Amino acid sequence: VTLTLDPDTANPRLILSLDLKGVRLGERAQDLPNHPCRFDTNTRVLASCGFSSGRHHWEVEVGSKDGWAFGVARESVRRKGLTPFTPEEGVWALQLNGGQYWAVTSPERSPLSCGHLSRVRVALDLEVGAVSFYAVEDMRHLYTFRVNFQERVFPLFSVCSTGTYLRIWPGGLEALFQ
Amino acid sequence: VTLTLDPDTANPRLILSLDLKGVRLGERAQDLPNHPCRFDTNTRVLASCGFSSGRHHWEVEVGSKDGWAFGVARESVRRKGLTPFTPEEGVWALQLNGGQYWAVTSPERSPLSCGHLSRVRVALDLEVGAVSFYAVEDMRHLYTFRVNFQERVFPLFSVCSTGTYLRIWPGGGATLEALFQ
C-alpha cells in the first residue's frame, strides 16, 4: 500500500485531501480529538507508515510558493507545544521560505542550488543513515542529510501558510550568477 | 473610472502621490483646510468614489513594513477626534502590524497565516453584502467580511508609521512567517 497522511498526527489547522495524499493550511482550526501523536501547535503531519530499517522512496509534489517544508522525522519528534523546526528536534527537511529553497540545517539553513521545484524524490536509507532529495525533472541532487537515526523514521510534511501545499506520490535562481 | 484618493478626506499628516494613487505617512502635518470630511486625528484617507450598489474591484500594492491598513469604510465613519479602528466604527480592513497580517475583527483581531503580501485584490459586493480580499499572485483568499451594508461604502486606506505605503492599482515579521513550521 502506498503512503498516505496520518490524520491522527495532523495539526488541526491543516486540511488533508479526501484521498489523504495532500495537505494544505486551512483558515480555521478543526475540532479534532486530542491525540498524543497530534502536532498541536506546529503545522505538521506524518505519513501513515514509518520505517525502522531498509531503503525507501517516495515523491512529493510541491507548491510553487512559500510555506512548505518536508522530509523525515524521528518518531520521538515532539508533538506538543511550539517547537523549533531543526535537526536538533529530529526533523531533516527541505523548505521553501523567503522565495528561496533551503535544506533546513542549523543554526543557519543551507541554500539549495536548483531550479524551480515541482516534484522531489526522497530516498531514505536507514541501513546507511541518510536521507537524500532529488529534483525529478533532471534528477539533480538537492541535499543529503547523514544521520544515525537510531529509531523509527516517518515521512514528515509541514505547511505553515495558505497558498501552497504538499502532495505525496509513489516513487517513480542560479542564473543570477551567469 | 479608476479609483483615486480624495485629498479633502486625508489626515493632514499623510502625503499623497501626485497621481492620487499612493499614500504614505509624512513627518509633519500639512496646513490644509478644515472640512467635515477630513480625518483630523486617525491617519486615514478615502477614495473619491463611493458605492451604494453593485460589485467593484480594485487592487492595492502594499509595503513590506508595518503601519498600513486598508479595506472599505461606511460613509458615516467618524472623521473627528481619535476613533477606534474597528468594524463597529464602520471600517472593514486588513492590517500589517507587529509583523503579522490581520483581518481587523473586534474585540480581537484575526491573525492571517497568508504568507508575504505584495498586492491585494479587494472585491466589494454590495448586492450580497460582502467585502473580500485576495493575494493577487495566486488569488488565495485572505478574508471576507460579510456585512449587510446599509449606506454608501468607500475604499479606505490608513498609514500610521513612516517606512511603509499603500498604492492603488486597477482592478486587474519576515522570519516569523515560518514560526509554526
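All positions are counted from 1 along the displayed chain.
Just so it is clear, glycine is given a Cβ too, placed from its N, Cα and C backbone atoms.
Some features that Swiss-Prot has for this protein:
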- A:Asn42 to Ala (Swiss-Prot position 383): Complete loss of substrate binding (MUTAGEN)
- A:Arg44 to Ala (Swiss-Prot position 385): Complete loss of substrate binding (MUTAGEN)
- A:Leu82 to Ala (Swiss-Prot position 423): Complete loss of interaction with GYG1 (MUTAGEN)
- A:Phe85 to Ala (Swiss-Prot position 426): Complete loss of substrate binding (MUTAGEN)
- A:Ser158 to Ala (Swiss-Prot position 499): Complete loss of interaction with GYG1 (MUTAGEN)
- A:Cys160 to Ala (Swiss-Prot position 501): Complete loss of interaction with GYG1 (MUTAGEN)
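Within the same chain, the residues at least 6 positions away from A:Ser158 (mutagenesis position) whose Cβ sits under 8 Å from its Cβ are A:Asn42, A:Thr43, A:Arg44, A:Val45, A:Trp68, A:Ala69, A:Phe70, A:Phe85, A:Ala93, listed in sequence order. If you count neighbouring Cβ atoms within 10 Å for each of the mutagenesis positions A:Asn42, A:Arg44, A:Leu82, A:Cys160, the highest count belongs to A:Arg44. Taking CA atoms as the reference points, A:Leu82 (mutagenesis position) and A:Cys160 (mutagenesis position) are 13 Å apart. The secondary structure of A:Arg44 (mutagenesis position), as reduced to three states from DSSP, is extended strand. Between A:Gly172 and A:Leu173, the deposited model skips 11 residues, and the Cα atoms of these two flanking residues are 26 Å apart. In the three-state DSSP scheme, A:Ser158 (mutagenesis position) is classed as strand.
All protein chains shown were included, and the count of other CB atoms within 10 Å of the CB of A:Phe85 (mutagenesis position) stands at 23.
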